[PDB]
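Participant: Below: one structure in structure tokens.
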Amino acid sequence: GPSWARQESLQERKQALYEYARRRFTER
Amino acid sequence: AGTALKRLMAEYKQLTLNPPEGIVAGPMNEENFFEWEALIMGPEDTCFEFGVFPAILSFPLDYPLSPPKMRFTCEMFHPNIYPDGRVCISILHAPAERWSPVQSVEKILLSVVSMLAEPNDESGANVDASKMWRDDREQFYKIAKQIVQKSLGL
């Protein structure tokens with residue numbers, strides 16, 4: 001929507017990629 | 001807004017609407033579209049799988065006439081990345097396929113993902129990594145996994 005929401009969404013997507021990768025890297 | 005700014009805004013919107021797999025990219029702050037951070041995940045089933053590698057992309061004033069510079073801010077071990085993190089790839093060299101009107105941020109990032117997936121051997125920005133890739137691949141894969149762990153803080 002606005003700049004600030006795009007920025008918060010971007011930072012959330014970065015956090016989510018780390019959380020996703022850590023799960024995949026440590027699974028099985 | 002000038003030509004570079006309009007183009008960078010357009011590319012950001014397109015990347016956000018059509019995100020590449022395992023890539024989160026955009027300006028670090030929209031008050032300065034000339035400095036971006038891109039997080040790139042090592043692709044599954046490759047030697048850097050599930051690494052998360054942050055890079056700074058710094059754009060010239062005359063973009064898209066000239067290419068950005070790109071440097072990783074995490075440790076890397078790769079033939080085409082200098083020890084200081086600077087990325088050495090043909091797409092980022094001014095006129096293999098070099099910077100041209102066809103190119104874009106999305107194509108830069110995809111080219112870096114590809115070079116992670118399949119480390120190549122023309123450039124020798126990291127000669128130790130070039131040599132280990134060539135001659136001691138099993139040992140390369142062991143260091144790659146360490147680079148992955150470090151990128152995750154684990």
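Numbers here mean position along the shown chain, with the first residue as 1.
Determined by X-ray crystallography, 1.7 Å, according to the entry header.
Including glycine, each Cβ sits where the backbone N, Cα and C put it.
Pulled from Swiss-Prot, these are the listed features:
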| type | residues | note |
| --- | --- | --- |
| MUTAGEN | A:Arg6 to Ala (Swiss-Prot position 382) | Significantly reduced interaction with UBE2G2 |
| MUTAGEN | A:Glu8 to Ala (Swiss-Prot position 384) | No effect on interaction with UBE2G2 |
| MUTAGEN | A:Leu10 to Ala (Swiss-Prot position 386) | Abolishes interaction with UBE2G2 |
| MUTAGEN | A:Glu12 to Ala (Swiss-Prot position 388) | No effect on interaction with UBE2G2 |
| MUTAGEN | A:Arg13 to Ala (Swiss-Prot position 389) | Significantly reduced interaction with UBE2G2 |
| MUTAGEN | A:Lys14 to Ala (Swiss-Prot position 390) | Abolishes interaction with UBE2G2 |
| MUTAGEN | A:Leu17 to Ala (Swiss-Prot position 393) | Abolishes interaction with UBE2G2 |
| MUTAGEN | A:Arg23 to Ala (Swiss-Prot position 399) | No effect on interaction with UBE2G2 |
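Each of the listed features needs to be described in terms of its position in the shown structure.
Facilitator: DSSP assigns A:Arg6 (mutagenesis position) to a helix.
Counting only same-chain residues at least 6 apart in sequence, none has a Cβ under 8 Å from the Cβ of A:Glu8 (mutagenesis position).
Within its own chain, A:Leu10 (mutagenesis position) has no residue 6 or more apart in sequence whose C-beta sits under 8 angstroms from its own.
Using a 10 Å Cβ-Cβ cutoff, A:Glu12 (mutagenesis position) registers 11 neighbours.
Of all Cβ atoms in the protein chains displayed, 15 besides its own lie within 10 Å of the Cβ of A:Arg13 (mutagenesis position). The DSSP secondary structure for A:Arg13 (mutagenesis position) is helix.
Sequence-distant neighbours of A:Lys14 (mutagenesis position) (same chain, 6+ apart, CB under 8 A from its CB) do not exist here.
Same-chain residues at least 6 positions away in sequence with a Cβ under 8 Å from that of A:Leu17 (mutagenesis position) are not found in this chain.
In the three-state DSSP classification, A:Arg23 (mutagenesis position) falls within a helix. Of all Cβ atoms in the protein chains displayed, 10 besides its own lie within 10 Å of the Cβ of A:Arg23 (mutagenesis position).
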Participant: Of A:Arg6, A:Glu8, A:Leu10, A:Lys14, A:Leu17, listed here as mutagenesis positions, which sit with their C-beta under 8 angstroms from a C-beta of chain B?
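Facilitator: Listed mutagenesis positions passing the 8 Å Cβ cut to B: A:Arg6, A:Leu10, A:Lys14, A:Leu17.
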Participant: If you draw a 10 Å sphere around the Cβ of A:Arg6 (mutagenesis position), how many other Cβ atoms fall inside it, taking every protein chain shown into account?
Facilitator: 16
Participant: Round to the nearest Å and give the CA-to-CA distance linking A:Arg13 (mutagenesis position) with A:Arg6 (mutagenesis position).
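Facilitator: Answer for this pair: 10 Å between alpha carbons.
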